[PDB]
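J.: There's a structure below that I have some questions on.
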Amino acid sequence: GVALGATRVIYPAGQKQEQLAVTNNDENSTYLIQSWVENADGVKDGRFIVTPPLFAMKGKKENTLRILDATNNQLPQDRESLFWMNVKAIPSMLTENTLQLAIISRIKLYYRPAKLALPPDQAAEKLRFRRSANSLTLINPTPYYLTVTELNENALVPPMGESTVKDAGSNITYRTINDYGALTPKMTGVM
Amino acid sequence: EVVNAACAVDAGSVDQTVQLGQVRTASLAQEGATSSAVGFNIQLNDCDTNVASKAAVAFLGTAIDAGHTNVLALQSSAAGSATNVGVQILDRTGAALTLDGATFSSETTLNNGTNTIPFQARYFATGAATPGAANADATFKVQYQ
């Protein structure tokens, strides 16, 4: 099977390109790898260009995809902007009667402006909460897309936005997945 | 500070394939008839168990017809394929899975030192089955948190 080198990709504005590794751990097989970017609405609007859009992997190898900013600088420059990287691995081989399977790895592609005020190290620590009888509202005052998980459903709270999740209790804890697809320490919710 | 990498996905066979066995057409006589189900495991390897467990997965595929959207169309043959039969994918519990972007949580287990998810596949009758090659395709989609 083939995997990507990351769970997410941060694209700093001004950067000409970014790399993303693709690895076929199997030496006895061949895949066709077709990858493309979509926007927050899953529409392939071509704001970001992936090369190569389509290429073959035969056996134990590692290829590198290149993601190029072609937004013409028209994305918001005050806050992150969400996109999706989609890399589709398609097997290629015959005995009859089988289910053939292709795999899609879909990861977040964050367009991050420059000269941002709040360092990314300390963004999660700003998460605020608003309980409502049967619904908890998470408030994210940061220009960063906050990814809340182990919140006691998960939540992706957009920058300068909010996000609501549906006999719940009182005290609340959470943590987040940082730029390194890794987990921040646990934190206590604040109203 | 090192970034987490995504999982390498596998599906039993190395050709991402699943043997559905013969199609006993006399046993697929009418709509709703079903073959016995063959199990297969999807494996998420070489990734933090947190990334795998946290991920959300689904199955995509073209339905056999507008009438049965949770059943896969058969891959069409040159000689012609079986008719009024499709492939259906079930969860660990024999329940059939939809075939749209309707994603759900992976529920991976560190069974076999690696994060694996069980599934099943069977034939679903749509009318009287008629002999024919009965291959089928489907995209598994893994979306990462």
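Chain A is numbered as in Swiss-Prot; shown residues: 37-129, 134-192, 199-212, 216-240, in order.
Note that Cβ sites are derived from N, Cα and C of the backbone, with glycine treated the same way.
So Swiss-Prot says this about it:
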type	residues	note
VARIANT	A:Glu54 to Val	In strain: Clinical isolate 149 and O2:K1:H+ / MT78
VARIANT	A:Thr210 to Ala	In strain: Clinical isolate 149 and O2:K1:H+ / MT78
J.: Pick the one among the variant positions A:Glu54, A:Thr210 whose Cβ has the fewest other Cβ atoms within 10 Å in this structure.
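T.: Checked A:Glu54, A:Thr210; of these variant positions, fewest Cβ neighbours within 10 Å: A:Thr210.
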J.: Across the 4-residue unmodelled segment, how far is the Cα of A:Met129 from the Cα of A:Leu134, in Å?
T.: 7
J.: Distance between the CA atoms of A:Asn192 and A:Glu199, in Å, given 6 unmodelled residues in between?
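T.: Flanking Cα atoms, separation 8 Å.
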J.: Fill in the CA-CA distance, A:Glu54 (variant position) to A:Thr210 (variant position), as an integer in Å.
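T.: Here the two Cα atoms are 33 Å apart.
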J.: What is the straight-line CA distance, in whole angstrom, from A:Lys212 to A:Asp216 across the 3 unmodelled residues?
T.: 10
